[PDB]
Amino acid sequence: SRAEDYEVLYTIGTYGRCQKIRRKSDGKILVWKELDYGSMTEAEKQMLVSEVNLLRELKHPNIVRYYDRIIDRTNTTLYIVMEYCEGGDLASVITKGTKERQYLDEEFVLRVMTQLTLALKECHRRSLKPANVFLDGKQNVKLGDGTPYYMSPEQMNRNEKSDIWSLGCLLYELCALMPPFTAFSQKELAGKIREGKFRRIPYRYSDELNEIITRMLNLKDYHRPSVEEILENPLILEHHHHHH
Ligand SMILES: COc1cc(-c2cnc(N)c(-c3ccc(C(=O)O)c(C)c3)n2)cc(OC)c1OC
Ligand SMILES: [Cl-]
Ligand SMILES: [Cl-]
Ligand SMILES: [Cl-]
Ligand SMILES: [Cl-]
């Protein structure tokens, strides 16, 4: 459980620095996240430890798996070691789709829907944006922890159905390659969100898919489908789920 056990291959992104690493013992490819607590108080660090201990708990195929936590008092740096998702995040996929003018396959959208819904179902039992949704090597979707496009109508006033809205917005952006509600100001955005109006996703996508995404974007949280009601949907099949 020491930083010297791992070899840094290259930096992925710059919480702090994120790096792709290889464990020397077996050569397993992973990544870690650097948190410089050097400028933190004993209070902030107290929350930092107990928060990462609760990160250690979540073991689920559709949630990014956390393996280890390495402290280095030398540079006062904390390393959270997690699984490597070779496919990157959904943000890049969406960006890649915009540029190349290609819409994502409906099969892919169903995969994200199914696996992110199972991610939420898991998070709710323990009681959301493209850049926090990752893809591994085997078509698996994994969840991982400034205009608020995905903010629900009630989340600007007053709920698990709020997550369904956020998922609704994410899936919509996967289909249309843009968020359901766009605006240059947060007050404009707020305006559009309360009106609850948006375009249909591209017509290459079936009415069935459009229907469910639309239901998730319902203004009444109680009209939105529950995690259960989503998975009962005839669209969602076994091959849309995770596979090792
Ligand atoms: C942001 O862009 C990318 C991210 C990744 C990647 C792979 N595995 C990971 N575990 C993560 C990652 C990094 C940080 C965090 C976080 O807790 O903040 C998470 C949840 C995942 N990212 C891989 C990438 O390679 C394709 C990539 O594209 C350059
Ligand atoms: Cl396009
Ligand atoms: Cl398609
Ligand atoms: Cl309406
Ligand atoms: Cl359209």
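The first residue you see is number 1, and the count goes up from there.
In case you wondered, yes, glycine gets a Cβ from its N, Cα and C as well.
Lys33 (mutagenesis position) carries a strand DSSP state (E or B). Annotation for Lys33 (mutagenesis position): same-chain Cβ neighbours under 8 Å, separated by at least 6 residues, are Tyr15, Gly16, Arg17, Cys18, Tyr79, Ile80, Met82. Quoted from Swiss-Prot, the note on mutagenesis experiment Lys33 to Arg (Swiss-Prot position 37) is: Loss of kinase activity and of ability to activate NEK11. Loss of phosphorylation of CCDC102B.
A mutagenesis experiment is reported in Swiss-Prot for this position, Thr147 to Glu (Swiss-Prot position 179), and the note states: Loss of kinase activity. Sequence-distant neighbours of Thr147 (mutagenesis position): residues of the same chain at least 6 apart with a C-beta under 8 Å from its C-beta are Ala183, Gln186, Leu189.
According to Swiss-Prot, the experimentally introduced change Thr147 to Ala (Swiss-Prot position 179) is described as follows: Loss of kinase activity.
Experimental mutagenesis is annotated in Swiss-Prot for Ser206 to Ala (Swiss-Prot position 241), with the remark: Loss of kinase activity. For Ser206 (mutagenesis position), the same-chain residues that are 6 or more apart in sequence and have a Cβ closer than 8 Å to its Cβ are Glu106, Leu235.
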| said: Which mutagenesis positions from the set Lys33, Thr147, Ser206 have a C-beta atom lying less than 6 Å away from ligand 1? | reply: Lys33
| task | Find the Cα-to-Cα distance between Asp145 and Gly146 in angstrom, rounding to a whole number; note that the 18 residues connecting them are absent from the deposited model. | result | 17
